[PDB]
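*Asks:* Take this structure first; my questions come after.
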Amino acid sequence: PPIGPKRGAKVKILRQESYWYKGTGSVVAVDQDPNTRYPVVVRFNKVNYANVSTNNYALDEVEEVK
Amino acid sequence: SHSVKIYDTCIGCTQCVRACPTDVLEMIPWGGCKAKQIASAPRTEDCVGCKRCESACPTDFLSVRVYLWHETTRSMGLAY
Amino acid sequence: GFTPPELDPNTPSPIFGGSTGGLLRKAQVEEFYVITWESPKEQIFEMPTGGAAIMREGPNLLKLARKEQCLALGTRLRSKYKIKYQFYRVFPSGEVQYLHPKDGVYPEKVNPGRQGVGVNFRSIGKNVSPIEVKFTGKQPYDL
Amino acid sequence: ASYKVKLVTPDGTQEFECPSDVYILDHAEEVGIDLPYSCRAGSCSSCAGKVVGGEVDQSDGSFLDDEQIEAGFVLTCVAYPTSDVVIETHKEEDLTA
Ligand code: SF4
Ligand code: SF4
Ligand code: FES
């Protein structure tokens, strides 16, 4: 049993200080090793103000959409 | 002296420490990330407040933050 | 645990012609800084205040007026040349203070003898509203 | 398309297959040969490495010297392997100098 959403899923962001907040992104890797507080790696379709397109997130800041 | 704070979303890329022009920041060992690294700010009495560190941080939102505070001789960058 | 070097005066200085950018009254009454390095040979380099100087073969000792001057000079010396430098803060009392590198290693490399100063264990979006700290002298990021 | 990749590494040298539209790092992530990363966004030097042969697409690479892409170093996480490549891993500091 692994953790988190599946690889390449479609998830919605709930971290309101995020640029992509209430938007969606695609999972690319979920660090399985505990002691990491932000395992999920999400890649987005648009860049933010710092010209970055990927970010780490916790498990509860991510909600699977369909 | 300004304030500089490090938040636990840090990925330990060290880009902020490389950028500081007055050597305020430092890397210290940790266990909360793949790098086992975290930034710290032990020498904030020398911080000029340029936010050169914030331009370098890649996390969203920032993991290093500079709050401008009471001014001194070193903080203002006065050579006289 | 890494005794820091001592300041060895009688260390020579680079070959400079003088300039209107050097020390001022603040160095007489408040503080100034001193950088020292190695210089395998004699070479020319850009002064962080004015024109160009010649560093001598062997130890070199420069007196500047700001920490940022010392650190910019050290960055130039460390990348473009392959040179080790240290700098110090001297008071009008005649008191030295080894400044950098603090614990012998450069701060971009993690050393196991360091404590955390100014680290909050949460995201930046989880600071309280200012209304929570009103009339008490703390700040929302203090926590 | 899906050219074979070669990575020298302190663990050894292993190969995995993976299409040209991908970044090297997620593809070494697929088969499971662990590599060092911090950013996954092309804004640091933990995923640094150099090449033995061929050359890798560095279009979406940034925060690099106007030379780091003409004398060997490459960031594995923003790189497209246009050819059957042979690359280095754990190459940050001899890049960091
Ligand atoms: S604001 Fe400037 S001087 Fe202060 S810690 Fe950041 S980079 Fe250093
Ligand atoms: S730039 Fe940001 S993420 Fe990188 S080490 Fe500094 S505080 Fe941490
Ligand atoms: S993690 Fe630093 S470049 Fe990919």
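Swiss-Prot numbering applies to chain D: residues 53-149, in that order.
Just so you know, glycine gets a Cβ as well, placed from its N, Cα and C.
So Swiss-Prot says this about it:
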{"type": "BINDING", "residues": "D:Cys91, D:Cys96, D:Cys99, D:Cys129", "note": "[2Fe-2S] cluster binding site"}
{"type": "DOMAIN", "residues": "D:55-145", "note": "domain '2Fe-2S ferredoxin-type'"}
{"type": "VARIANT", "residues": "D:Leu59 to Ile", "note": "In strain: cv. Onward"}
{"type": "VARIANT", "residues": "D:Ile85 to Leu", "note": "In strain: cv. Onward"}
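Map the listed features onto the structure and describe their local environment.
*Replies:* There are 24 other Cβ atoms within 10 Å of the Cβ belonging to D:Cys91 ([2Fe-2S] cluster binding site).
Counted within 10 Å of its Cβ, the other Cβ atoms near D:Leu59 (variant position) come to 23, all protein chains included.
Under a cutoff of 8 A between CB atoms, and with a sequence separation of 6+ in the same chain, the neighbours of D:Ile85 (variant position) are D:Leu59, D:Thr61, D:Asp63, D:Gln66, D:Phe68.
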*Asks:* For D:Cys129 ([2Fe-2S] cluster binding site), just give me the three-state DSSP call.
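*Replies:* In three-state terms, D:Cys129 ([2Fe-2S] cluster binding site) counts as helix.
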*Asks:* Taking a cut-off of under 6 Å between Cβ and any atom of ligand 3, tell me which of the recorded positions D:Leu59, D:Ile85, D:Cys91 pass.
*Replies:* D:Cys91
*Asks:* Go ahead and report the DSSP secondary structure tallies for the domain '2Fe-2S ferredoxin-type' (D:55-145): helix first, then strand, then coil.
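*Replies:* Counts, helix then strand then coil: 12 helix, 25 strand, 54 coil.
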